[PDB]
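J.: First the structure, which I've put down as structure tokens, then a few questions once you've had a look.
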Amino acid sequence: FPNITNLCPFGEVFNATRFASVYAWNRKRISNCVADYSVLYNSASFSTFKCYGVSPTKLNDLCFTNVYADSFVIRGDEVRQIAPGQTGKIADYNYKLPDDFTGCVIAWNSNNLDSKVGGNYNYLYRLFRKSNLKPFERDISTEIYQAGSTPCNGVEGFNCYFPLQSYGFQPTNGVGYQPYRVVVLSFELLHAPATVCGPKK
Amino acid sequence: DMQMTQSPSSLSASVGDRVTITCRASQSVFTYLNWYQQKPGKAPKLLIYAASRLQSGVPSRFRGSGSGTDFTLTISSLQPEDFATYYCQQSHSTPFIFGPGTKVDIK
Amino acid sequence: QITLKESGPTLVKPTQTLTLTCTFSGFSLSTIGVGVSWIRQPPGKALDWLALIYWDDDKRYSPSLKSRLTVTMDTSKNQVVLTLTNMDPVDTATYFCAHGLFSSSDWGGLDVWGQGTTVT
């Protein structure tokens, strides 16, 4: 493995102060670093660490061409939608994972940070779209959605609606409606330059 | 909408008496309800953070109770300096409307 | 210094902005959970909750004034200013700015208040 010693900047991904709204989900090209995943996988911090196309035990031996770390805040009952072959308004219109995905979908309950007594509404999701997303498609587009045959002409009306709904996280909403921060660590395996590496000597 | 009312719009009382003040909150406010007292021309003083949660710097004769839609405040035995007007506040639904106030009368 | 605050002018004319200010000490209003809320009171009447600004610049207004009321801040001066845009004499009141705590651990207790200012 390469003559490199700098630890992965997972600190800038997980313990970041501000997370993206899922409709505008953030991405970081994690690269050129030694990524220890055991400190993540073994933590009690996370409420799920399920992985696809790889085993969380094994992957500390692996090396990859890059990690894309994607992150967003979603509802508790929407965490299930962040998985291959799933359906729902998040998977269809906000964040689509490919069938052949390989990676880990990490989530933890973040109600202590992402809710306020008067409700937090800064976290926002696309409720309406014409057609489902392609895998890792991302449209920040604010353009008003038209549901009917009647043209909307940029004014909200009886069959055309502003496409984004605020989640509304009050501290009281319960475990299913509380906010969860999600990180989707995605891998690609093929290429000759191994660029993010395990802690093997 | 949200609305907030208090039952004894004024209550006659005397020193040493038990007294109680009652708040009805239209929607479920859970425990996010506050109690304030005001002496005329002074700013209100917060007494209760949340139902049953007493402030520091407030004597043990003040306590409150309830949850959800109906809430109560109780003073176990009035000192004469406790005579004031009393306001509830809800701290959950985004306009933190106060109640109409309830004044205790020496009468 | 322990948490303390003050408020601005008192002279009013009707078709004018009230242009109040509030200024404070002992809290940053940038620490997570700190908020400051505006409460008015007509003389001998109920309290009337006007508005609240949180940390991270989230703003809330009383719905009946939302079209007619704005609040804004300066993280550097430790100031908040409220500008009700046009006084109708029902708006004559004492105005207060009160501190509180508003994060997930907190309860929205308006725990310390300024002495407030009359508006004529």
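Numbers in chain A come straight from Swiss-Prot, and the residues shown are 329-529, in order.
Determined via electron microscopy, 2.7 Å.
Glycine is no exception: its Cβ is also placed from the backbone N, Cα and C atoms.
Experimental mutagenesis at this site is recorded by Swiss-Prot as A:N331 to Q, annotated: Reduced viral infectivity. The domain 'BetaCoV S1-CTD' annotation in Swiss-Prot covers A:334-527 and is backed by experimental evidence. The annotation that Swiss-Prot gives for the naturally occurring variant A:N440 to K reads: In strain: Omicron/BA.1, Omicron/BA.2, Omicron/BA.2.12.1, Omicron/BA.2.75, Omicron/BA.4, Omicron/BA.5, Omicron/BQ.1.1, Omicron/XBB.1.5, Omicron/EG.5.1. Under the heading of mutagenesis, Swiss-Prot lists A:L452 to R and annotates it as follows: Increased resistance to neutralizing antibodies. Decreases HLA binding to NF9 epitope. Increased binding affinity to human ACE2. The note that Swiss-Prot attaches to the natural variant A:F486 to V is: In strain: Omicron/BA.4, Omicron/BA.5, Omicron/BQ.1.1. Record note (Swiss-Prot) on the natural variant A:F490 to S: In strain: Lambda/C.37, Omicron/BQ.1.1, Omicron/XBB.1.5, Omicron/EG.5.1. Under its mutagenesis annotations, Swiss-Prot gives A:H519 to P the following note: Increased resistance to human covalescent sera neutralization.
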J.: Write down the Cα-Cα distance for A:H519 (mutagenesis position) and A:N440 (variant position), rounded and given in Å.
T.: 41
J.: Have a look at the mutagenesis positions A:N331, A:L452, A:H519 and say which one has the shortest Cα distance to A:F490 (variant position).
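T.: Comparing Cα positions, the closest of these mutagenesis positions turns out to be A:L452.
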J.: Are any of the recorded positions A:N440, A:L452, A:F486, A:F490, A:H519 near chain C, where near means a Cβ under 8 Å from a Cβ there, and if so which?
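T.: Contact set vs C: A:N440.
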J.: Out of A:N331, A:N440, which of the recorded positions has the smallest number of neighbouring Cβ atoms within 10 Å?
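T.: Candidates: the recorded positions A:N331, A:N440. Fewest Cβ atoms within 10 Å: A:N331.
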J.: Among A:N331, A:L452, A:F486, these being the recorded positions, pick the one whose CA is nearest to that of A:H519 (mutagenesis position).
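T.: Smallest Cα separation from A:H519 (mutagenesis position) among A:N331, A:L452, A:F486: A:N331.
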J.: Work out how many Å separate A:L452 (mutagenesis position) and A:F486 (variant position) at their Cα atoms, rounded off.
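T.: The Cα atom of A:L452 (mutagenesis position) is 22 Å away from the Cα atom of A:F486 (variant position).
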J.: Among A:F486, A:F490, all listed as variant positions, which has the most CB atoms within 10 Å of its CB?
T.: A:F490
J.: Within 10 Å of the Cβ of A:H519 (mutagenesis position), how many other Cβ atoms can you find? Include all protein chains, please.
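T.: The answer is 10 other Cβ atoms.
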J.: At a 10 Å cut-off from the C-beta of A:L452 (mutagenesis position), count the other C-beta atoms across all protein chains.
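T.: The answer is 17 other Cβ atoms.
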